[PDB]
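Structure record follows, encoded as structure tokens.
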Amino acid sequence: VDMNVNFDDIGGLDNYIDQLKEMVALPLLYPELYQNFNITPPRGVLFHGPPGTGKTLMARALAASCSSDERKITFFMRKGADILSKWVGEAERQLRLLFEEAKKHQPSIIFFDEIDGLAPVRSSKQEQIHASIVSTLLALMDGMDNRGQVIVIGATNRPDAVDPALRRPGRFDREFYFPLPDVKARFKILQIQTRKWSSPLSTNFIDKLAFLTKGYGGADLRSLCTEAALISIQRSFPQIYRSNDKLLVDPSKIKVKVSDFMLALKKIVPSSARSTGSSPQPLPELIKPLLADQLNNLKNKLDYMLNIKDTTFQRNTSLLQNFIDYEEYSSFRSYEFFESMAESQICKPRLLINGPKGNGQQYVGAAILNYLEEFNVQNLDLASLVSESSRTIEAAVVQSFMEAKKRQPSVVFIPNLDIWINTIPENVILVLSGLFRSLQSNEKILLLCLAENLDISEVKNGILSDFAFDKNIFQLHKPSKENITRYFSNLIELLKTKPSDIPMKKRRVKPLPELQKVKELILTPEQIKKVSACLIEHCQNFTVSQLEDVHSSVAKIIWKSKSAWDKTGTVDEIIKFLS
Amino acid sequence: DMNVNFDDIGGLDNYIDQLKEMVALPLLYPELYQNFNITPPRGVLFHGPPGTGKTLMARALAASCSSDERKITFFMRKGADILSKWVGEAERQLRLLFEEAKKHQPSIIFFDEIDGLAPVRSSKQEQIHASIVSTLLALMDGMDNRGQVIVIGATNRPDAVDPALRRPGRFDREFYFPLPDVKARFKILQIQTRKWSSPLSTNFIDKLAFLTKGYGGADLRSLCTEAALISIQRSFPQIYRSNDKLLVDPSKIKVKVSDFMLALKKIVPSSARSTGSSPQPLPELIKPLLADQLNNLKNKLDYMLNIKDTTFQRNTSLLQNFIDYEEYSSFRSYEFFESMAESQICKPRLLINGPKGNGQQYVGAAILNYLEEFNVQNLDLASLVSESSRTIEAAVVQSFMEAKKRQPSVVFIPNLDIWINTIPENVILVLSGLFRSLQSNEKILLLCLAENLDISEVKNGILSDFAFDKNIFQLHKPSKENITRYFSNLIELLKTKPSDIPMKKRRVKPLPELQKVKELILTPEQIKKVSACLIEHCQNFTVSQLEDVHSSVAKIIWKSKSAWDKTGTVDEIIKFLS
Ligand SMILES: Nc1ncnc2c1ncn2[C@@H]1O[C@H](COP(=O)(O)OP(=O)(O)O)[C@@H](O)[C@H]1O
Ligand SMILES: Nc1ncnc2c1ncn2[C@@H]1O[C@H](COP(=O)(O)OP(=O)(O)O)[C@@H](O)[C@H]1O
């Protein structure tokens, strides 16, 4: 955990790399520029984000990248709260020694991993053992004497657990949020992990993997690549898994194929799925004909509410690159006026999706959350509120809304609003509404709620009246005839397939070599048309759930006779079922 | 430790004067302590919010008291840095510390983060911490009658220090470092932006001090550092791409207004890191809508709180009032006049009520931003039930207690209509009983903002005992002139040229490497039609509805930011307002 990593290993965090250069490498090479204004370079950064986003990798790359020249950067790394012992002496004494030896080797980086355990928040009881550590840490990090060129880096899952006196200029003046990688950063991470391989993958395959890995972190992508490689080893040379002696194998023709990555995709569960909220994922390919017609409309509406496709201001992905490629150009009437009139476009982002019971709302919500890739999703659903048994409903709601306030582009998500307004206490809705009306108009905190058979009277003169769902109510109407036709057309395409097409795996004729130790398908188109007509007629004024039920029931019948070439039996069974 | 002089610290002149007294006059004018059988003050305890100048004050005291004609030595021990696993070796270290601080006649001692070194009295934990606090008590209580050991103590929470160490004998004077106000932030920014090659205009520094509410000294320093760093990035970006030193020269790196305005959006003050934000002035866009009725709301607050006069301690430092003012029959006269000066506050109450969504969140924030010297205690829902352990009762009582400690305080209750429903009856009655057990002269202001609050609730209801009799301010919907100004500001974007819009353009030529050592058509008739339709459509509208119309029309206007034939945009604006 010391070396052999650099900044080309890191993918999708190019904005923070520039600032870390600006605080570590740049002062060393150019001390005249910093001393020109009599400023001290910022020292100490608090990395926080979802686990497996690259904080420790970022710190190691900082330590090993700025030391490429003949200016060594010693890297003192401390695990979370591993310094306190059973007595009262060593806890502060060892921190003292750490900072003194950091002073000795003047260009140095102390990395407190999991700093939330070393410096907890001051609770009601058990004060001494952690207060005596926090006080001395505060004393050495911003003492009277010049600490020197010691860059203090802390890493945490959440920053609220660190003492606020640490989150102060001179100690932790910069706080870096490491976000879950988007599609481009995931593409770059996949390219990086599959860079040293002997048989590189194609670019389009990496793009498709990046699309398929929505919700993954960097760590999840690395685990996926490792699992794909392990499956490739298992597929090429299974014999090494049986013998206890080292057989002779060749690191060749062990190229990874798509089938191995697909299997690793089911073997790996992301950190998105471990969470209790709704995992943002695109519309599954089966239901896409049914819903995508009315999902695009929502996107268009969202496009007119959050100004997603109209991004001329607040396009800050990387300030340094902006200064590199773009070019500047009285003062107030050219910056303040236009900035204000650009942020004046978001008034009060709200959206309530309300459809009949079972009309694929769990699907539309996930698709919308996937479209808003750059937004910070906060789930106010019942499961997330009640999952932390120590917290209360009100406390969880306040925590979620306050988290959504920072990281301004964010979405407060309330799936199953009809259940939510019936199982939550009446005062929590009032607290949330007071929080939302205590917001500025130009704030991009979208309130997206999905409800099943919600009465409009409850929104007009009920408890949800003070959320301002006036024009922002979208009705998810039942799917039309053409979408049902496309759904069952895919079903029929499954029906009229030859058994030589349906993938049956194998039965190998010859055993694996030992290693040296060291008919025609009969289906008239008339029957296909009759089955299509019966499916269309049976599902009249049906929702998405009923259509899925009919699809599953018919797919069972079709897959039953997946080898029979005379498909009249499956056809008459299908017709009999729809009666 | 640098050569920081006292002219580096800004906004704490009184404490600088007191420290100069207690450091020099005991040793420069010794006879004045004989006629009065009184000892010089021995202990001083600095306390306040983080990043205010405690360590700066100690470092300035060290640097100033080191010169040719007199020597003063500084001894620093950091918080709990003196203890070890050995049982009584910490006692030996502290005792020998005081021995060298006594053997050297000239030496003053400083304990940074004293609350960690000396916590409160130990009910449990009879371990070495209690022995350390007892030895500190018994060792700094006295070993020299009228000596030269000054024990300074820096801390963030003064209440975490052992009460036996806060005494007329040990830690005599307790100094409170406040978050700087506008005048002090001006001086701090001048001190930071002093040695720059191209100083800033004083109006810009005033505007900066206006915007940086809640910023400490450290926050302003960080803001200056970030502005300089952004200037360095903007001037010489190529230094961020090379791994070896290039040749860049100063005197072309100038810190402009844009860099400061871009650094403010990324710096969050230490008073808002765990809170999210701080109360901001009235936003520029809606200023034509509410500033007409906000100024009145300021004047009332300037009448029931005596803000503009501040007849007690209005100048910089007390020694300065003794220097440049002359003092004045003082036994009864002074008591009478102090009584009459304090009798100008009866019961500061204010209930700002208006229709739904009439910009109350803006008015409350602007008012809380106006009251600079006031310790705001928020009693909203998000602050009471934020914790899952303390009850609403305990939170409300504790918040009122903290408001009572720091006497100029504003108990702030936004969304009173939701508040009188979410908060049960017992908590409202407890808060009322707390408010009726105060003196009339107490400077605790109960500020309340509500939407569509029936006055039946406030003269005969739950709030009837809070004495909101004649202090109910009515926010009415903005008049036609305010709407006209708002939409004229909106329309001025329609009249701007496509080449005038700050649309950043790609540079036609790459960055230079360094040595490796047409008039748009808009007839005024369309502008008049747009103004008339905008005015007519937003009749008797509230602030939220006006903002909705403004956003909806700004979207259409910003769609045609490059077009010159603005007839289509005007037609779309007319069509939407129908
Ligand atoms: N942005 C990224 N770019 C490249 N690799 C990443 C990124 N984020 C995570 N990784 C990979 O994930 C692995 C583990 O990351 P880790 O340091 O455990 O993150 P965290 O400390 O947040 O859990 C690293 O070895 C790294 O290769
Ligand atoms: N009153 C002040 N005037 C000028 N600078 C200040 C002031 N207070 C704090 N600072 C700045 O804060 C930094 C040190 O603050 P510090 O002493 O650490 O505050 P505290 O010890 O109260 O947290 C210095 O860089 C200094 O520039």
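The residue numbers of chain B are those assigned by Swiss-Prot, with the residues present covering 407-734, 751-939, 1318-1378 sequentially.
Method of determination (from the header): electron microscopy, 3.8 Å.
Cβ atoms here come from the backbone N, Cα and C positions, even for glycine.
Look at B:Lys460 (mutagenesis position): DSSP puts it in a helix. Around the Cβ of B:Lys460 (mutagenesis position), a 10 Å sphere holds 27 further Cβ atoms from the protein chains shown. The ATP binding site annotation in Swiss-Prot covers B:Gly454, B:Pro455, B:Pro456, B:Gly457, B:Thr458, B:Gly459, B:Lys460, B:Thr461.
Where Swiss-Prot documents B:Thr445 to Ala as a mutagenesis experiment, the accompanying text is: Severely decreases phosphorylation, causes a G2/M transition delay, and leads to sensitivity to 6-azauracil (impairs transcriptional elongation); when associated with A-11; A-67; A-94; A-212; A-230; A-241; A-259; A-285; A-304; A-369; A-370 and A-380. For B:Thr445 (mutagenesis position), the same-chain residues that are 6 or more apart in sequence and have a Cβ closer than 8 Å to its Cβ are B:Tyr439, B:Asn551, B:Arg552.
Record note (Swiss-Prot), mutagenesis B:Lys460 to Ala: Increases YTA7 binding to the HTA1 open reading frame outside of S-phase. Increases localization of RTT106 and RSC8 to the HTA1 gene locus. Increases nucleosome occupancy at core histone loci. Decreases transcription of HTA1. The unchanged residue is displayed.
Among the binding-site residues B:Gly454, B:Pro456, B:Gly457, B:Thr461, the ones whose Cβ sits under 8 Å from a Cβ of chain A are, in sequence order, B:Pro456, B:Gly457, B:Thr461.
Long-range C-beta contacts of B:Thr458 (ATP binding site), restricted to its own chain and to partners at least six residues apart, with a cutoff below 8 Å, comprise B:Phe583, B:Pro584, B:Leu585, B:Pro586, B:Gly622, B:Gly623, B:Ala624.
Cβ neighbours within 10 Å of B:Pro456 (ATP binding site), excluding its own Cβ and spanning all shown chains: 23. Cβ-based neighbour count (10 Å, all protein chains) for B:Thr461 (ATP binding site) stands at 22. Note: the ATP site is recorded as B:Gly454, B:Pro455, B:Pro456, B:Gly457, B:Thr458, B:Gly459, B:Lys460, B:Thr461; in the same chain, B:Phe452, B:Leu462, B:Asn562, B:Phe583, B:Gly622, B:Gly623, B:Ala624 also have Cβ atoms within 8 Å of that site's Cβ centroid. Listed in sequence order, B:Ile415, B:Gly417, B:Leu418, B:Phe583, B:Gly623 are the same-chain residues six or more apart from B:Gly459 (ATP binding site) with CB atoms under 8 A from its CB. Neighbour density around each Cβ, counted as other Cβ atoms within 10 Å, peaks among the binding-site residues B:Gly454, B:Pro455, B:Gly457 at B:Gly457.
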